[PDB]
Amino acid sequence: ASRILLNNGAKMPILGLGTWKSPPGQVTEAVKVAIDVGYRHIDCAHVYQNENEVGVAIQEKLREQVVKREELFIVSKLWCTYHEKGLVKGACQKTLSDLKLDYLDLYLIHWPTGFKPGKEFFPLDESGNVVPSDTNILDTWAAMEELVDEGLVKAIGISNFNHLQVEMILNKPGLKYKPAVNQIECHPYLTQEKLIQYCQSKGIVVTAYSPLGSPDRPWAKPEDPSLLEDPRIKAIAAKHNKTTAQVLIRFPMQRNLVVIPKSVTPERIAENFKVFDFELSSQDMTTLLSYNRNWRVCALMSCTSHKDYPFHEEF
Ligand SMILES: NC(=O)c1ccc[n+]([C@@H]2O[C@H](COP(=O)([O-])OP(=O)(O)OC[C@H]3O[C@@H](n4cnc5c(N)ncnc54)[C@H](OP(=O)(O)O)[C@@H]3O)[C@@H](O)[C@H]2O)c1
Ligand SMILES: O=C1NC(=O)[C@@]2(CCOc3ccc(F)cc32)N1
């Protein structure tokens, strides 16, 4: 299937286009191209500083009647400096204005860690530690719930929440809407079997980010694993007459995950969508799972002292 059913009753396209690091001067064409070749899910965030340009593309394709708004699934995320109750609606509204939408299909808390509000996305003390917010994530969740009740967003969810933190929301006193999605890093070097099994057992759909291992990540290092260059993965791809990237995208699809590979290259945007016409065997799947080494692209290194840092816990 091309879409998965969420616990809000809506369907989510299992393949979406990522936009983190997509330059503002290229992301408009990238999203136009994506919609032209079949993508119907775009993953956004205010912290990416490119939602206006994403929005130009979405609006042009609606205006051109290439797609209807109901056929699109647009996702964005509440940044850490907006966890205060009183700031959540404005953050959402800024994102909607930038995207030129009147609702989001899904709005996620981007990280469980709240930071001091202000202009800086990572407010620092004079020794370099990130300055936290005293707002807890249960109160931020209630504010996200209000957005559903005001019609600004059709679904709410979370991102980079560990198992105990997911459980904290599920056990929130007076919980009104369960999270629909937990968006987490997931690829053959970070397979996340425990967290995924937990979320799925609870009816929470998992979205896999950095499925290609984010080769364009700013902190990349030479001695770093490279999925795209792993000859074991190239071999599985060759066996199937597909590219390595296509195998890396198909892999989470077959674990009943949603996946959001990023590209600004038209050829690769198209290539990455051509993943509905082949199947990995169970053996292929177990083989890819065996490459796990708990290697993270996105460790939020600067925030390891925050109380709500999600990656001390095993999963
Ligand atoms: N929730 C969060 O905290 C969080 C964190 C990280 C990421 N995300 C989301 O997940 C998305 C994807 O993750 P990501 O951006 O970290 O990395 P990714 O999708 O794993 O990899 C993107 C990189 O792979 C390249 N690439 C794409 N298709 C390729 C192909 N077919 N062949 C060879 N290279 C290819 C891209 O190049 P070009 O663009 O130059 O083509 C880019 O350098 C993000 O953009 C964002 O939307 C969310
Ligand atoms: O897609 C992403 N979501 C994120 O939180 C991340 C990873 C780690 O932190 C940052 C910081 C700035 C940013 F634009 C992005 C990011 N990338």
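In order, the residues displayed for chain A correspond to 2-316 in Swiss-Prot numbering, which applies throughout.
Cβ coordinates come from backbone N, Cα and C, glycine included.
Of all Cβ atoms in the protein chains displayed, 16 besides its own lie within 10 Å of the Cβ of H241 (NADP(+) binding site). Secondary structure at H241 (NADP(+) binding site), taken from DSSP and collapsed to helix, strand or coil, is helix. Under the heading NADP(+) binding site, Swiss-Prot lists 10-19, 211-273.
The annotation that Swiss-Prot gives for the mutagenesis experiment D44 to N reads: Reduced glyceraldehyde oxidoreductase activity. Sequence-distant neighbours of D44 (mutagenesis position) (same chain, six or more apart, CB under 8 Å from its CB) are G17, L18, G19, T20, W21, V76, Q184, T208, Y210, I261, listed in sequence order.
Here Swiss-Prot notes a mutagenesis experiment, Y49 to F, with the remark: Complete loss of glyceraldehyde oxidoreductase activity. Every protein chain considered, the tally of other Cβ atoms within 10 Å of the Cβ of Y49 (mutagenesis position) stands at 20. For the recorded site, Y49 (mutagenesis position), the DSSP three-state label reads helix.
Marked as active site, proton donor by Swiss-Prot: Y49.
The Cβ of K78 (mutagenesis position) lies under 8 Å from the Cβ of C45, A46, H47, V48, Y108, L109, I110, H111, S160, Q184, each of which sits 6+ residues away along the same chain. The note that Swiss-Prot attaches to the published mutagenesis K78 to M is: Reduced glyceraldehyde oxidoreductase activity.
In the three-state DSSP scheme, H111 (mutagenesis position) falls into the coil class. Other Cβ atoms within 10 Å of the Cβ of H111 (mutagenesis position), summed over all protein chains shown, number 20. For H111 to N, Swiss-Prot lists a mutagenesis experiment annotated as follows: Reduced glyceraldehyde oxidoreductase activity.
Summarising the annotation, Swiss-Prot assigns substrate binding site to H111.
Listed in sequence order, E186, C187, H188, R218, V298, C299 are the same-chain residues at least 6 apart in sequence whose CB falls under 8 Å from the CB of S211 (NADP(+) binding site). Residues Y49, taken from the recorded positions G10, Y49, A221, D231, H241, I261, are distinguished by a CB atom under 6 angstroms from ligand 2. Listed in sequence order, the recorded positions among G10, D44, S211, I261 whose CB lies under 6 angstroms from an atom of ligand 1 come out as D44, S211, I261.
Annotation: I261 carries the greatest number of neighbouring Cβ atoms among the binding-site residues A221, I261, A271 [cut-off 10 Å, Cβ to Cβ]. Listed binding-site residues: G10, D231, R251. The one with the lowest count of other Cβ atoms within 10 Å of its Cβ is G10. Under DSSP, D44 (mutagenesis position) is assigned to a strand (E or B) in the three-state scheme. Taking the C-alpha positions, the distance from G10 (NADP(+) binding site) to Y49 (mutagenesis position) comes to 29 Å.
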